[PDB]
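Asks: Quick one: this structure, given as structure tokens, is what I'll be asking you about.
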Amino acid sequence: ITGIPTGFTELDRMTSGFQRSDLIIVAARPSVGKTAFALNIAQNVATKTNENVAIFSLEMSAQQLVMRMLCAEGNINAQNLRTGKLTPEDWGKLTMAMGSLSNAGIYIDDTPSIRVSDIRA
Amino acid sequence: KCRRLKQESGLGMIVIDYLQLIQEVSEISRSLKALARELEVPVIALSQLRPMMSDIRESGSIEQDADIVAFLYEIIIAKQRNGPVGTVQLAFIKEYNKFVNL
Amino acid sequence: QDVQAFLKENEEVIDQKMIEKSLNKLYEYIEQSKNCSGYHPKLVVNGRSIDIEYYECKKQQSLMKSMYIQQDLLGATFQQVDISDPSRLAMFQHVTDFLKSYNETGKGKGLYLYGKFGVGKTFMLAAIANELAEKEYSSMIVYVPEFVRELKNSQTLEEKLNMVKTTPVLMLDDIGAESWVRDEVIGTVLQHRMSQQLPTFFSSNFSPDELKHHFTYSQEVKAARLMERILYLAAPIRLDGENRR
């Protein structure tokens, strides 16, 4: 801790940043859950640890990125929450999962194979 | 074989097979956009890209030239303009080539 | 009304939220024809979702079935059978005492009919076949040797492992008859219902210390994944009484 955090306890371990002057890289293989991991270096640094972050997602859009962290700190990814409505034990598992999805740095960019241009400005 | 078959036999549903070959691609996606005011009656299609949303947004134009955008990997139709956002849980027979009501 | 029946049937397995998740199913279940003019709809719990399977169509036979045996010699019942010795002194005590404790989902423990031929393995389940009969539940008398001969060798396949698992009363015959390959038929049946729970049924010729000289080797610690689900659903019981062959 100096410092700006990472999210995970054993990843804020040897770093403590994740600081305002370094490029950070983490990647997986075909079917290991890649952004599934990126969410949680940003989820904290949006909903809880209050800093504004613009997810300029090259892969996923903005009408798809919603679920993977409605499912994270919410545990509603088997109901299934790929569709439909809720139960007498799930009606409000989202009152603070889609209730905790804008009180955060969440202004997603959705577009495909963009050049560096329409990102920086 | 569409406008002369419109005023001859019937035509209420145009039915096609898959997209990425029927002859880049962001060109002809709009070609099926200018008909919706000309012959007036629902059009259908098939395409190729897990089960996300902006994948056929890469294989043409699609998400802006074809309203409802369905997917396959439970049809994760997370963007649609005819019905509300849902996902149609469908199983298969596996031999008799039949789709089933779950 | 159908939902009520199914709910209490599988209460031990079903959760309140499961009901609301499978609402569409249970509502469609009750809304459709409960009877028939060749099958009838019945609710079954499959994992976290409740499905609707069709079973083939006083009242004592129609509400009773059997899988892979003949219905000639199954004309058996409780009470009236000429009781012999400690072979049947304590056999009609746990099939009549519990004709209302086969609880839908409220642990109604089972039996395991082993021992020797012509006396007891399958007719004590033919006994329930004409006793648990008047009240309107089905009770399918599944036979083992006759199953895995079309299922040791390969029409459809992944179909009859579910209406063997979506009805309130069952009866299995001969465990251990004829890692391994007898995999997706009988082995899974034991693991499932620690999170669902009803009255379980298996039976054989081999006791809990003899069921395992025939279910085939692996050379291991890779076969006792289904055998602490018998030791906690009955008692080490056999049958040595009277020949009826």
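Since chain C takes its numbers from Swiss-Prot, the residues it shows come out as 32-68, 82-101, 111-207, 211-234, 238-278, 284-309.
If you check the header, you will see the structure was determined by X-ray crystallography, 6.1 Å.
For all residues, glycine too, the Cβ spot is worked out from N, Cα and C.
Okay, these came from Swiss-Prot:
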BINDING   C:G168, C:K169, C:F170, C:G171, C:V172, C:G173, C:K174, C:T175  ATP binding site
MUTAGEN   C:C67 to A  Loss of Zn(2+) binding, no longer interacts with helicase
MUTAGEN   C:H84 to A  Loss of Zn(2+) binding, no longer interacts with helicase
MUTAGEN   C:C101 to A  Partial loss of Zn(2+) binding, still interacts with helicase
MUTAGEN   C:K174 to A  Reduced ATPase activity
Asks: Can you tell me which of the mutagenesis positions C:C67, C:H84, C:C101, C:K174 is spatially closest to C:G168 (ATP binding site)? Compare CA atoms only.
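Replies: Comparing Cα positions, the candidate nearest C:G168 (ATP binding site) turns out to be C:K174.
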Asks: Counting Cβ atoms within 10 Å across all protein chains shown, which of the recorded positions C:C67, C:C101, C:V172 comes out on top?
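Replies: It comes out as C:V172.
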Asks: Return only the integer: C-alpha distance in Å from C:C67 (mutagenesis position) to C:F170 (ATP binding site).
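Replies: Distance (Cα to Cα, whole Å): 39 Å.
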Asks: Give the sequence-ordered list of residues that share a chain with C:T175 (ATP binding site), lie 6 or more positions from it, and have CB atoms under 8 Å from its CB.
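Replies: Expected: C:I122, C:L127, C:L166, C:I194, C:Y196, C:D229, C:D230, C:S262.
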Asks: Cα-Cα, whole number of Å: C:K174 (mutagenesis position) versus C:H84 (mutagenesis position)?
Replies: 30
Asks: Output the one of C:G168, C:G171, C:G173 that, of all these binding-site residues, has the highest number of other Cβ atoms within 10 Å of its Cβ.
Replies: C:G173
Asks: Have a look at the binding-site residues C:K169, C:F170, C:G171, C:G173 and say which one has the shortest Cα distance to C:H84 (mutagenesis position).
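Replies: Nearest listed residue in space: C:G173.
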Asks: With the ATP site defined by C:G168, C:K169, C:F170, C:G171, C:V172, C:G173, C:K174, C:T175, which remaining residues of that chain have Cβ atoms positioned within 8 Å of the Cβ centroid?
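Replies: Not counting the recorded site residues, we get C:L166, C:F176, C:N264, C:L303.
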Asks: What is the separation, in Å, between the Cα atoms of C:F170 (ATP binding site) and C:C101 (mutagenesis position)?
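Replies: Rounded to the nearest whole number, the Cα-Cα distance is 32 Å.
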Asks: For the recorded positions listed here (C:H84, C:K169, C:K174), tell me which residue's CB has the most neighbouring CB atoms inside 10 Å.
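Replies: Ranked by Cβ atoms within 10 Å, first place goes to C:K174.
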